[PDB]
Amino acid sequence: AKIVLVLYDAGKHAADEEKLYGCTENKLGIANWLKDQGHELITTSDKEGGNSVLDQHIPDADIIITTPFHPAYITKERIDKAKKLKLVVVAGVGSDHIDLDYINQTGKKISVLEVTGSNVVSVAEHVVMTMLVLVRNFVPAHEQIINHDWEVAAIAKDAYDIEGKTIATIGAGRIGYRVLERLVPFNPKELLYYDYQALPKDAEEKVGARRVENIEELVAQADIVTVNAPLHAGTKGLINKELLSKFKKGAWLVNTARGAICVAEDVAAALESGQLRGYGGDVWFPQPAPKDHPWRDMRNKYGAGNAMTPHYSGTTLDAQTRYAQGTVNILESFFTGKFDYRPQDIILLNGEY
Amino acid sequence: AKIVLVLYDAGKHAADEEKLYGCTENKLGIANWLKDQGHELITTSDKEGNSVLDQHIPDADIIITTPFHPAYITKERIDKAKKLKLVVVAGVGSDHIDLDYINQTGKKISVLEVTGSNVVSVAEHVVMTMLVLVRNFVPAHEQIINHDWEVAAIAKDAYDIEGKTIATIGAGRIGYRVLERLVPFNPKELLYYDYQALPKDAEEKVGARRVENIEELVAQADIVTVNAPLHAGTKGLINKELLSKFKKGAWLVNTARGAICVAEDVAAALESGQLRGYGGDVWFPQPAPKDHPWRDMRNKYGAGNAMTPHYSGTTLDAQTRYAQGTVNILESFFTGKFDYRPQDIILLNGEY
């Protein structure tokens, strides 16, 4: 079987860290396994333009493996040319780069699987970390040290404890809930959530969570807001100038979900105005963020309140090990003809939901 | 009564933030409370050198200090303080007060601090610092603001805190609250070393296992955090010998006292990879000199440093607790009820 694996080139970084499975140099740790089984593995980061290594191999690829961290766009056009395509894998979680709709609507016999649950802890930790960084004003504090300064009042004047804050999640899916779980022993004033359906009463109670009917009422009472929902018609451009005006004045906002859920210039304005005290997270639109993206240079009135990182929260080394293992499991399920996939991993099975 | 309150000048920052109580400009938010009660308040930052503190010491009934800008209540000052009845720390930490001398004199001076008021603030700082180091946040943010984007450069040394073995040296108020906050992160195990056991049911609440000696503790730990007082057993505890027994690539956090570490030994361990990261907000000497080795030290990747100035206990939330607790102490004294919170007492009329 011919497998096309699309990942980024990690360059010298792959040489520094053998556990960095998720790059072209290290090949998810599956190269020898595939070779020993008689399979042909094409690994490439070249995924854009008709001339690309990806497109060269598409016509006779049996399997394509992709990553949200360097997503090969498995478009209608590519699917149509992929005459032997049987399985598309996401070595991680997130599938917007694959035209699931097209596969399902046509009824093409193509399975699409991802390593469900493998990303969740990593992102949830990143959220709580980012909350803490922002609320406790860590960034300018650290900057003082490395700049050979020491002016405690300059930091203290905008530093709080997370204790006694009201904390709101937009979305209480796997990540949102794991964030709430992690926030419990921090003794927030209250944990709150908005979602299209309720958490079960026992789940709500385990984290002391209260359901708020609408986002406007949710954000109005929240010291801290975190976005943990997918990008869709209900969430695209959700965090805009209008909704931001409904936030608590000097609220902190974290988004490790999708960049497009925010209107980027609206967030920058709100931070600079004091409507937000801080913003952080690792997701951008466009992504990778251009060098000029407003979220890079945006600061609050004190020159802080920015806890942005490149998009990496779900690709820690621990997450990458789970992605690599999960990819092997999926591939073994396929190669053996068992198709004994983990039910949660199945996005489409031979084109069906 | 005459109350001398020794803080620091926050300058323009005091005007920026009204909840910044711990500075001379804002006078713990007690200046009017004190005047309304008929007391005289002297506020100064001048504590070195005929300094203003020294001018007022001879007839101060009460001196209020802050551990963040400590006025040293020295042997000489105790001698000169003819009316001294009460010394208060608007916060927690009494290193700057010669308690041994006060006790020795037989003078009826109470010394109180707002016990418990800094604990959550420091505990949060610890867990934050752990996450920042483990998840490799510092170089990640630096990329963004440097207009770069190279995920692999960050990911190559970024881990989840989940599945890590985490150890605290000391399981007192801060140490225990750190452990409590770590529980839902699913660590492989939470461990502690201390001179006394956690009460059984507190031990079981965080799933902690006691380790009998420090060497054994640090040898199995992915992350170590220092939450012990500075004394004979802990001064220079974290030296090159002990560090060489750390798990290779461990993360170390210290928000307790700078002097529990040997500064150059920690820096050496970070540069060599014995530590993957070091963080915390305590320094020795403090404030840190401009070339203090902990400022510039990095792991081989140019990261592994999550140092801050000494501010974890200075958050606005803690400062509110300090101001309120200082009111509580003062009013217990003023009313002559002396109905102090038992945990606030360091000396009661000179006695431990």
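Residue numbers in this text run from 1 along the chain shown.
Per the header of the entry, the method used was X-ray crystallography, 1.5 Å.
Just so it is clear, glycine is given a Cβ too, placed from its N, Cα and C backbone atoms.
Natural sequence variation is annotated in Swiss-Prot for B:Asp9 to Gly, with the remark: In strain: 2.2159. In the three-state DSSP classification, B:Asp9 (variant position) falls within coil.
Under a cutoff of 8 A between CB atoms, and with a sequence separation of 6+ in the same chain, the neighbours of B:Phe68 (mutagenesis position) are B:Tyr8, B:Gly22, B:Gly91, B:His310, B:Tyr311, B:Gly313, B:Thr314. B:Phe68 to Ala (Swiss-Prot position 69) appears in Swiss-Prot as a mutagenesis experiment; the accompanying note says: 2-fold decrease in substrate affinity for formate, but no significant change in affinity for NAD. A significant reduction in catalytic activity compared to the wild-type.
Of all Cβ atoms in the protein chains displayed, 23 besides its own lie within 10 Å of the Cβ of B:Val92 (substrate binding site). The annotation substrate binding site is assigned in Swiss-Prot to B:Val92, B:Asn118.
Residue environment of B:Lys107 (variant position) contains 17 other Cβ atoms, counted within 10 Å of its Cβ in all protein chains. According to Swiss-Prot, the natural variant B:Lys107 to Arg (Swiss-Prot position 108) carries the annotation: In strain: 2.2159.
The note that Swiss-Prot attaches to the published mutagenesis B:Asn118 to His (Swiss-Prot position 119) is: 80-fold decrease in substrate affinity for formate and a 1250-fold decrease in substrate affinity for NAD. A significant reduction in catalytic activity compared to the wild-type. Note: B:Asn118 (mutagenesis position) has non-local neighbours B:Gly91, B:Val92, B:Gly93, B:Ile174, B:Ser312, B:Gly313, B:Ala318, B:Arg321, i.e. same-chain residues 6+ apart with C-beta under 8 A of its own C-beta.
Quoted from Swiss-Prot, the note on natural variant B:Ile144 to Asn (Swiss-Prot position 145) is: In strain: 2.2159. Within its own chain, B:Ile144 (variant position) has no residue 6 or more apart in sequence whose C-beta sits under 8 angstroms from its own.
Taken from Swiss-Prot, the feature NAD(+) binding site applies to B:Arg173, B:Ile174, B:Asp194, B:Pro229, B:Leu230, B:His231, B:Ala232, B:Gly233, B:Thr255, B:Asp281, B:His310, B:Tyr311, B:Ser312, B:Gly313, supported by sequence analysis. In three-state terms derived from DSSP, B:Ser312 (NAD(+) binding site) belongs to a helical segment.
Swiss-Prot lists B:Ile174 to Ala (Swiss-Prot position 175) among its mutagenesis entries, and the accompanying note reads: 2-fold decrease in substrate affinity for formate and a 12-fold decrease in substrate affinity for NAD. A significant reduction in catalytic activity compared to the wild-type. Under the three-state DSSP scheme, B:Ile174 (mutagenesis position) falls in the helix class.
In the three-state DSSP scheme, B:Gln196 (mutagenesis position) falls into the coil class. According to Swiss-Prot, the mutagenesis experiment B:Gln196 to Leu (Swiss-Prot position 197) carries the annotation: 4-fold decrease in substrate affinity for formate but no significant change in affinity for NAD compared to the wild-type.
All protein chains shown were included, and the count of other CB atoms within 10 Å of the CB of B:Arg257 (mutagenesis position) stands at 22. Quoted from Swiss-Prot, the note on the mutagenesis of B:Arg257 to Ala (Swiss-Prot position 258) is: No catalytic activity.
Quoted from Swiss-Prot, the note attached to the mutagenesis of B:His310 to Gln (Swiss-Prot position 311) states: 10-fold decrease in substrate affinity for formate and significant reduction in the catalytic activity compared to the wild-type.
All protein chains shown were included, and the count of other CB atoms within 10 Å of the CB of B:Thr255 (NAD(+) binding site) stands at 25. Neighbour density for B:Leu230 (NAD(+) binding site): within 10 A of its CB lie 18 other CB atoms from the protein chains shown. B:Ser312 (NAD(+) binding site) has a Cβ environment of 28 other Cβ atoms inside 10 Å. For the recorded positions B:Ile174, B:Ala232, the largest tally of other C-beta atoms within 10 A is found at B:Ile174. A Cα-Cα distance of 16 Å separates B:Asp194 (NAD(+) binding site) from B:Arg257 (mutagenesis position). Taking B:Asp9, B:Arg173, B:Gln196, B:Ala232, B:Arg257 as the recorded positions under consideration, the smallest Cα distance to B:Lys107 (variant position) is found for B:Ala232. When the alpha carbons of B:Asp9 (variant position) and B:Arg257 (mutagenesis position) are compared, the span between them is 24 angstrom. Proximity to chain A, taken as a Cβ less than 8 Å from one of its Cβ atoms, holds for B:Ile144, B:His310 among the recorded positions B:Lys107, B:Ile144, B:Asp194, B:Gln196, B:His310.
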